[PDB]
Amino acid sequence: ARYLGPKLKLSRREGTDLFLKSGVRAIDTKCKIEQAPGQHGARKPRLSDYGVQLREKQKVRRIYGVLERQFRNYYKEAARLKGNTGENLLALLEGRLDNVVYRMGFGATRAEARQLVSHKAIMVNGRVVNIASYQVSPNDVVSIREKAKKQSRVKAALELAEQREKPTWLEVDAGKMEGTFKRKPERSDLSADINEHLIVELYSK
Amino acid sequence: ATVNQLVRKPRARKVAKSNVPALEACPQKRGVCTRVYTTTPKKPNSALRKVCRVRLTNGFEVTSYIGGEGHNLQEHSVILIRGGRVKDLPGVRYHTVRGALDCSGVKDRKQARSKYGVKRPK
Amino acid sequence: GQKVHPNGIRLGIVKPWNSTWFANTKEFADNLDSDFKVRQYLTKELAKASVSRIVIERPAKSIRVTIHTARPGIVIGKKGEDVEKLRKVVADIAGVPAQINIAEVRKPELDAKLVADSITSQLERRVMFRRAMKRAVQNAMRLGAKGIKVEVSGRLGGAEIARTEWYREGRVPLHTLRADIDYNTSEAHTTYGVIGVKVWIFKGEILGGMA
Amino acid sequence: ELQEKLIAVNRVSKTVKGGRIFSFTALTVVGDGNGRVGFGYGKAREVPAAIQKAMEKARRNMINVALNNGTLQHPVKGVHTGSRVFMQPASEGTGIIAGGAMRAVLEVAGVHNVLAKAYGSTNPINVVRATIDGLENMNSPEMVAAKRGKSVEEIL
RNA sequence: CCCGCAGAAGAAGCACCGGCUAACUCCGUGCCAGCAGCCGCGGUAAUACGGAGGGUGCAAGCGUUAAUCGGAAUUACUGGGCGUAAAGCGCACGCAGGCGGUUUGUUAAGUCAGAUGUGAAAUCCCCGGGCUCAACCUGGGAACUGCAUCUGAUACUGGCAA
RNA sequence: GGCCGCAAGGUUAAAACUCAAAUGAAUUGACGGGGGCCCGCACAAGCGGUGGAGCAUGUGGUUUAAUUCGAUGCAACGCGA
RNA sequence: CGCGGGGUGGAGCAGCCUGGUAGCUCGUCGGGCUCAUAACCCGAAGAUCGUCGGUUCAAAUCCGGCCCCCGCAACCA
Ligand SMILES: [Mg+2]
Ligand SMILES: [Mg+2]
Ligand SMILES: [Mg+2]
Ligand SMILES: [Mg+2]
Ligand SMILES: [Mg+2]
Ligand SMILES: [Mg+2]
Ligand SMILES: [Mg+2]
Ligand SMILES: [Mg+2]
Ligand SMILES: [Mg+2]
Ligand SMILES: [Mg+2]
Ligand SMILES: [Mg+2]
Ligand SMILES: [Mg+2]
Ligand SMILES: [Mg+2]
Ligand SMILES: [Mg+2]
Ligand SMILES: [Mg+2]
Ligand SMILES: [Mg+2]
Ligand SMILES: [Mg+2]
Ligand SMILES: [Mg+2]
Ligand SMILES: [Mg+2]
Ligand SMILES: [Mg+2]
Ligand SMILES: [Mg+2]
Ligand SMILES: [Mg+2]
Ligand SMILES: [Mg+2]
Ligand SMILES: [Mg+2]
Ligand SMILES: [Mg+2]
Ligand SMILES: [Mg+2]
Ligand SMILES: [Mg+2]
Ligand SMILES: [Mg+2]
């Protein structure tokens, strides 16, 4: 299920920074971010239309940690749902519980947040939720249970999150170690470098 | 073209026959090697391609290509055949399944092992 | 067809001779051997000094070499150390007291020999032959040559089948005797064999003749 | 400001007394995104010269297209030598769903949401020309109201 | 279902990398061995045959074969054609059949509108709810493009009359 | 198979199998015992030759221990030499 | 030396982001314009995009090196 290989390899192949590491050190210092991975990394082949569409889809999937079947189901639900298809797809991926935990700051990486969620450190409305793909609803309180409140990695992740740029659609209390999911993140709140048209076209072949 | 003409005589869908009628809408079928031999390929290319005349369980006698390097097959050897033609071999429209009943996997293969019935090396 | 050498067909009319000395038939052949030796040694030494034209001039009891080069700084080196070394070696080769002069070429992009040598250097360094030849043509035309033609020949890019490729810009009238066509060749010894490079540079037409 | 993209490069021959002389043809499309789109077709002995000639030709001979909020105003058909083309004003968010040459032409034109399909021949040159012609033969509500002598409210 | 114990401890594979099609180099072999869905590849520098390294795509699955629709506007009703690419009977007369210049009246068959009955439940779709999420289950609606009967409209088509 | 025909045959009209093309129009060459125009000791008009004789020289062939190697329609054969 | 930014006709400025297209103003010349200057109009000339390279079908643009310029950089008794 989960990708268990080197993460900077994915970052180099994609080209951009996927935030696959905690971010204490520069990714340029941790790896040759410019060069592609492999024996023929220095060469930069010209990508075709299908190549760039596939590249964009892979970027989103690698960022969020979602395999093809689950991602395809997300697209199907987004297309079914009313409104803009790409915006709905991004909204669902944001709605994922592990993404929510990472955004609030109870995890250095999304993998670390997923680790906590799987190991039963997360309570949603006073209910211990175990699935990373759990869709968080608006006006949901998400809190760290007392068993995991003693973990030092949570505090370190909170400091890293304080370093990062804060999301407007969440309200997190670090002392209580709990955040409320105020609303679905708008497309303006989400990152601009991500392109949705390519994903929509690729899955609408 | 005219709707009146169409009402009189509708358009009759063009029934496309299958290119592997010996399988009879089955994925694979069992047979007995009547003869094992080699044949010369068609014009632009050259080789000695290994083929088997096989009597199928449903009466049909077909010719089937043997993929991979080397084979242990001989006469009176039960084999499993599947669809797929070799193009530059006239009248050969079926492949033998390597790693099937009384058919050994290709020796010393490290890639496409699943296609050639080769078990994982340690 | 087969074309005549542009320099050889224009000797006397517009082009001067490289060796300029008189000798009777008694000493003619020995002079030729010594001149060949001097030129060979000088090219081998100053391969990396961008030497364009060695001009040999013999007083009755002296040998005067004149090296036309793009970068005098490297050939002379520290004060007179390198020129003195070259002077003493050429003196022993010739068997006569020698005197070396150095003429600076202010425009190495218009000298056909230098352009050809640079292209062969690039070819040996495994650049793309079209890229190298286009760069040379653009540089010459920008510097203000009335025309330039460059030709490369033989196993381009390690191809089994040999080909010839040539690019011309401006005009290069070969049949006009009064024209000033600087022409020279070079050979790149690449890992796949020899690649020949020919360069014509039409700098202008000399009306006065001036020999 | 002008976004440009190369659709296809094709090798052609002349077959002269000596041997065969090869040359390259470049089909390009440029556009400002805001509605102006123009195609160009060039030919040279070498690919870079052909592409540059095509770019120059495409930069010239542009045509304005009436765009409604980044999409078409009504379903439009377009025809040419072999290419029969249909295009539909799809809703916002669907993206440009078109095949190859039509995708390139519409993307540089600036239409973000259409449902298109190319019938008949799908030769890149003819389909580009047919798509541009179809875009040209597309009037706006203001244009139809003016020509019919009515207000936009009467036309709706 | 919850709580406690221990220790990263017990848990990754398959296909592909010449173009179509995302992903390249070296070695072995020499129209042989072999590959192949199509185009093709191999005769001594093979990114296409085998091995290796690297990479790409899926992932407890991954490939191959069989089968249906799609792409196929390639049976074209929506939605094709017939001078030369396949396609105008050798030519005419003519029954059944198809189609019908113009005005008025009438009928209300076709047509249109409304209403009533029915069109089982499940399935599909919309808004919700319950399984920690999902699959799954479930409440209500919508839909079931239809058929029948009744009441109206009379522009067009049909019938009848001039 | 049916129908028609004295017969020749006509009419209606498939399938297995096989190939990945078959075709239409037009484009650039080359060719034509197609057409027009033009030029060159190309022909025609002339002079002198070669092919016959002897010898010189080169090549092929044969021979030889070796008869070194190359050039071998025009455009190799008093050629590298 | 540390970090950052910059180098585009003679000057002052776009073009860099999205790889294909060298633009604007002043200045120079000529002509018209003005009796003439000036002003105004029309033409003409002027960078190889600091340089050395790398990538690519193609580089002012993408990448690196060097050269400089500027800002920041903790040291003068
Ligand atoms: Mg000659
Ligand atoms: Mg077609
Ligand atoms: Mg590819
Ligand atoms: Mg294979
Ligand atoms: Mg090899
Ligand atoms: Mg292989
Ligand atoms: Mg199938
Ligand atoms: Mg269909
Ligand atoms: Mg048709
Ligand atoms: Mg015909
Ligand atoms: Mg016909
Ligand atoms: Mg007729
Ligand atoms: Mg009527
Ligand atoms: Mg009637
Ligand atoms: Mg009625
Ligand atoms: Mg029902
Ligand atoms: Mg629920
Ligand atoms: Mg229900
Ligand atoms: Mg009526
Ligand atoms: Mg009536
Ligand atoms: Mg018959
Ligand atoms: Mg004459
Ligand atoms: Mg005669
Ligand atoms: Mg004789
Ligand atoms: Mg002979
Ligand atoms: Mg001989
Ligand atoms: Mg010989
Ligand atoms: Mg002779």
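Since chain D takes its numbers from Swiss-Prot, the residues it shows come out as 10-165.
Looks like electron microscopy, 2.5 Å, at least that's what the header says.
Just so you know, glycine gets a Cβ as well, placed from its N, Cα and C.
Residues or ranges marked as domain 'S5 DRBM' in Swiss-Prot: D:11-74. Per DSSP, the secondary structure of the domain 'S5 DRBM' (D:11-74) breaks down as 13 helix, 32 strand, 19 coil.
Summarising the environment of D:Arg20 (variant position), the number of other Cβ atoms within 10 Å of its Cβ, over all protein chains shown, is 9. Variant annotation in Swiss-Prot: D:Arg20 to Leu, described as In strain: SPCR9; spectinomycin resistant. Not a ram mutation; the structure shown retains the original residue.
For D:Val21 (variant position), the same-chain residues lying six or more positions away in sequence with a CB closer than 8 A to its CB are D:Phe31, D:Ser32, D:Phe33, D:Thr34, D:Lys52. A natural variant is reported in Swiss-Prot for this position, D:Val21 to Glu, and the note states: In strain: SPCR7; spectinomycin resistant. Not a ram mutation.
According to Swiss-Prot, the natural variant D:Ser22 to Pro carries this note: In strain: SPCR13 and SPCR15; spectinomycin resistant. Not a ram mutation.
Residues near D:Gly104 (variant position) in space but far in sequence (CB under 8 A, at least 6 apart, same chain), listed by position: D:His121, D:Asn122. Listed in Swiss-Prot as a natural variant, D:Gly104 to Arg is described as follows: In strain: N-660; suppresses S12 streptomycin dependence.
Quoted from Swiss-Prot, the note on natural variant D:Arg112 to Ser is: In strain: NEA-319; neamycin resistant. Long-range Cβ proximity for D:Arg112 (variant position), meaning a same-chain Cβ under 8 A and a gap of 6 or more residues, is found for D:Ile105. Secondary structure at D:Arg112 (variant position), taken from DSSP and collapsed to helix, strand or coil, is helix.
According to Swiss-Prot, the natural variant D:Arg112 to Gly carries this note: In strain: NEA-314; neamycin resistant.
Quoted from Swiss-Prot, the note on natural variant D:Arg112 to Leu is: In strain: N-421 and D-1023; suppresses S12 streptomycin-dependence.
Secondary structure at D:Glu151 (variant position), as computed by DSSP, is helix. Long-range Cβ neighbours of D:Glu151 (variant position) (same chain, at least 6 residues apart, Cβ-Cβ under 8 Å): D:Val161. According to Swiss-Prot, the naturally occurring change D:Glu151 to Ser is described as follows: In strain: B.
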Just jot down the residues in the same chain as D:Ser22 (variant position), at least 6 apart in sequence, with C-beta under 8 A of its C-beta; none if empty.
D:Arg29, D:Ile30, D:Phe31, D:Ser32
Using DSSP, would you call D:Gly104 (variant position) helix, strand or coil?
coil
List of the variant positions D:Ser22, D:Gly104, D:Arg112 facing chain A, defined by a Cβ pair under 8 Å:
D:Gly104, D:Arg112
